[PDB]
Amino acid sequence: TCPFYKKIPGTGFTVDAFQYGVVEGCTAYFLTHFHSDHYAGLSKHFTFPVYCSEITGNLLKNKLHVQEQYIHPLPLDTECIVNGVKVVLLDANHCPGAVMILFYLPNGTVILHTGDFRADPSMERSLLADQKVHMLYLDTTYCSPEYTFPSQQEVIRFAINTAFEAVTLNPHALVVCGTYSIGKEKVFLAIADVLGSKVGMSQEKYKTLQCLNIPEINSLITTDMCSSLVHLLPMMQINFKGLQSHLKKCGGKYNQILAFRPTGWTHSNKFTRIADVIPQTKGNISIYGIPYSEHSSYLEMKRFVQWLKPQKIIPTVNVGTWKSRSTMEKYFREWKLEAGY
Ligand code: NI
């Protein structure tokens, strides 16, 4: 059944709760972002109001064929009334169109649901600074101190320099980047930009990217693989067998592949810097795993929470085991005692 951490008390609202059938009592279904664990269950047959960002609304219409009459897009940073309750959507710094939701309950309680986010000090100057938040429904994906990772900017610098050097040394090398969802577009766009190429991709992925309101996107992406030297493939195909096969398909236009797998965290993060990453190589194929995260590090999450000072924290990730739940609750207490709230 629908878990309590997907229900907003004092409202008829749920968040990211589309795979339980009809949630009894639910008058409005919010969707924080277009990732499959969150939208699982939506389709053209859904007949309840869905509230979301503009970009998530484009993807619901165009990729899932949800009917327009049930899609209710809200602008960001704007006080809106939904079934008599004031709400605000904020940028979550996750994938395109991903939002956090501020609920102002009729009784005076204020609730923030982060959806999926990567906490950032810029959030300390949004509409969150303007009033107290009593309850926080928190993206705890990486809520443990082993999870460090570099800034997004450092990771893109590494990828740009690596690609540029490889292709300038060998003009017959192909760059491949893996993907299995929206997000992490900066990886492949920034590489294609330094190389003066467009990124080539399948028709289905091209359609997905045209839903994202990215400025000048017609200038950066294409479905013509032949004119492109940065290809996007399913993440499943980013391995030596899948890459050798793809190389055959290019007809001897290329003799070398340099591939990027933008992973979340991998245990080389506890030992190795970004400056010191190396690929896996077999023959003329090299694969780089790069730690490009769209979730908070442990320290970024801790700062955000110690700044916000909520009265109650409700984790939405890693909640399935007692040992995980109990460990997170221990960090939350440390944070509160260190900061004095
Ligand atoms: Ni997500």
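We number chain A the way Swiss-Prot does; in order, the residues shown are 700-1040.
Per the header: X-ray crystallography, 1.7 Å.
The backbone N, Cα and C atoms fix where each Cβ goes, and this holds for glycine too.
Annotated features in Swiss-Prot:
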{"type": "MUTAGEN", "residues": "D838 to N", "note": "Impaired nuclear focus formation, reduced interaction with PIAS and increased sensitivity to cisplatin"}
{"type": "MUTAGEN", "residues": "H994 to A", "note": "Impaired nuclear focus formation, reduced interaction with PIAS and increased sensitivity to cisplatin"}
Spatial separation of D838 (mutagenesis position) from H994 (mutagenesis position) - C-alpha basis, Å: 8
Other CB atoms within 10 A, centred on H994 (mutagenesis position): 22
Structural state of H994 (mutagenesis position), classified by DSSP into three states: coil
